[PDB]
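Enquirer: Questions regarding the structure given below will be posed in turn.
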Amino acid sequence: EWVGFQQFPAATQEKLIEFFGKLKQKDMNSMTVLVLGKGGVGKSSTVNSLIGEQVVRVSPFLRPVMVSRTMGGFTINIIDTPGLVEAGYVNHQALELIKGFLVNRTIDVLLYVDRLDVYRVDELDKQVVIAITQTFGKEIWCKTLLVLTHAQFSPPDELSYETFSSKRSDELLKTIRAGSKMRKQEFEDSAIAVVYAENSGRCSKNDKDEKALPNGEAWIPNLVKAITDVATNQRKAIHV
Ligand SMILES: Nc1nc2c(ncn2[C@@H]2O[C@H](COP(=O)(O)OP(=O)(O)NP(=O)(O)O)[C@@H](O)[C@H]2O)c(=O)[nH]1
Ligand SMILES: [Mg+2]
C-alpha cells in the first residue's frame, strides 16, 4: 500500500482521489510520469513531495529509479532520473542511461524541472532542451509540464513575485521552443503549462494544512491536477 497518501492533509487526499477518478473514467488505471532536469533543480525532492514519503535520494552535490504507488485501483509510477548536466555541458551518458531505462515503457507526462529562483537562461539550457528532443522526439513537449521549484522565493529589489516568475517561466518556455525547433504552429497547440513546487519544510501551509504557494494554493493538488490533465490531453503518449 501507498503509505505517503495517508500522510497528506485531508484536503490534498480528497483532491487527489477526485483527480485519479477523472483518469479512471477514461479507462486509465495507471500513468507514468518521467522527471527530467538539469542537476540540482529539485527533481528528487518534487518526487518525494508527490509520493508523500522519502523515496529517492536528495543532495546539493547513474542511475534512474522508479517509484510506483497504488490507491483505489489507480497506479502512479514516477521515474526519477540522474541530472542531465556534467557542467558545463550536457551529460550524454546520463541522458541515454535514461533512455535505456525507458525502452518498452509508455511515458504519459514529462515534468521538466527547473528552479524559479534563477535570473537567467543560458546556452546550456538550450543544449539540454535539444539533447531531450534528439533522444525522445519533438512529441515529448506535447506531453510536458514545466515545474518550477523554490516557489516560495522572494525576489529582491523590488520586482514582484509575479513579474519575476512570469519572466522566468517566459524565458524557459522560449528556450524549450527554440531548442525543440518546434514551429509556432505545434507550440501554441502544445500549450505547456507552468506549475510551481516548494519542497522546503519552511514552506507556508494554508489554513487546510496543505503546502501552499504565495497566492494561497495547495501546490501538490495543482501539480497532480496538471499531470492528470496532460495524462488525459488526448495527444498520444511516448513509447521507445
Ligand atoms: N527551498 C528549496 N530547496 C529545494 C527545493 N527542491 C529542492 N531543494 C533543495 O535542493 C537540493 C538539491 O535537491 P534534489 O532534490 O537532490 O535535486 P535533484 O535534481 O534530485 N539533484 P540531482 O539530479 O543531481 O540528483 C537539496 O538540498 C534540496 O533540499 C525547493 O523547492 N525549495
Ligand atoms: Mg536527484
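Heads up, chain A uses Swiss-Prot numbers, so what you see runs 7-67, 72-250.
Cβ atoms here come from the backbone N, Cα and C positions, even for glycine.
Among the mutagenesis experiments that Swiss-Prot reports, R130 to A is described with the note: Loss of homidimerization and heterodimerization with TOC159, reduction of GTPase activity. A mutagenesis experiment is reported in Swiss-Prot for this position, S175 to A, and the note states: Normal phosphorylation. For the mutagenesis result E208 to Q, the note given in Swiss-Prot is Normal GTPase activity, but weaker nucleotide binding. Record note (Swiss-Prot), mutagenesis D219 to N: Normal GTPase activity. The unchanged residue is displayed. For the mutagenesis of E220 to Q, Swiss-Prot gives this note: Normal GTPase activity. The structure shown keeps the original residue.
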Enquirer: Can you tell me which of the mutagenesis positions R130, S175, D219, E220 is spatially closest to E208 (mutagenesis position)? Compare CA atoms only.
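Expert: Looking at Cα distances from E208 (mutagenesis position), the smallest one goes to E220.
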Enquirer: Do you know which of the mutagenesis positions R130, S175, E208, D219, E220 end up with C-beta under 6 Å from ligand 1?
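Expert: From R130, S175, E208, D219, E220, counting a Cβ under 6 Å from ligand 1 as near, the near ones are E208.
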Enquirer: May I ask which of the mutagenesis positions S175, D219, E220 is closest to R130 (mutagenesis position) if we compare their C-alpha atoms?
Expert: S175
Enquirer: Do you have the Cα distance in Å for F67 and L72? The stretch of 4 residues between them isn't modelled.
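Expert: The separation between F67 and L72 at their Cα atoms is 14 Å.
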Enquirer: For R130, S175, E208, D219, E220, listed as mutagenesis positions, tell me which one has the smallest number of other Cβ atoms within 10 Å.
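Expert: Sparsest of the mutagenesis positions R130, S175, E208, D219, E220 by Cβ contacts within 10 Å: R130.
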Enquirer: Using the alpha carbons only, what distance in Å do you get between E220 (mutagenesis position) and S175 (mutagenesis position) once rounded?
Expert: 22
Enquirer: Indicate whether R130 (mutagenesis position) is helix, strand or coil by DSSP.
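Expert: Going by the DSSP assignment, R130 (mutagenesis position) belongs to neither helix nor strand, so it counts as coil.
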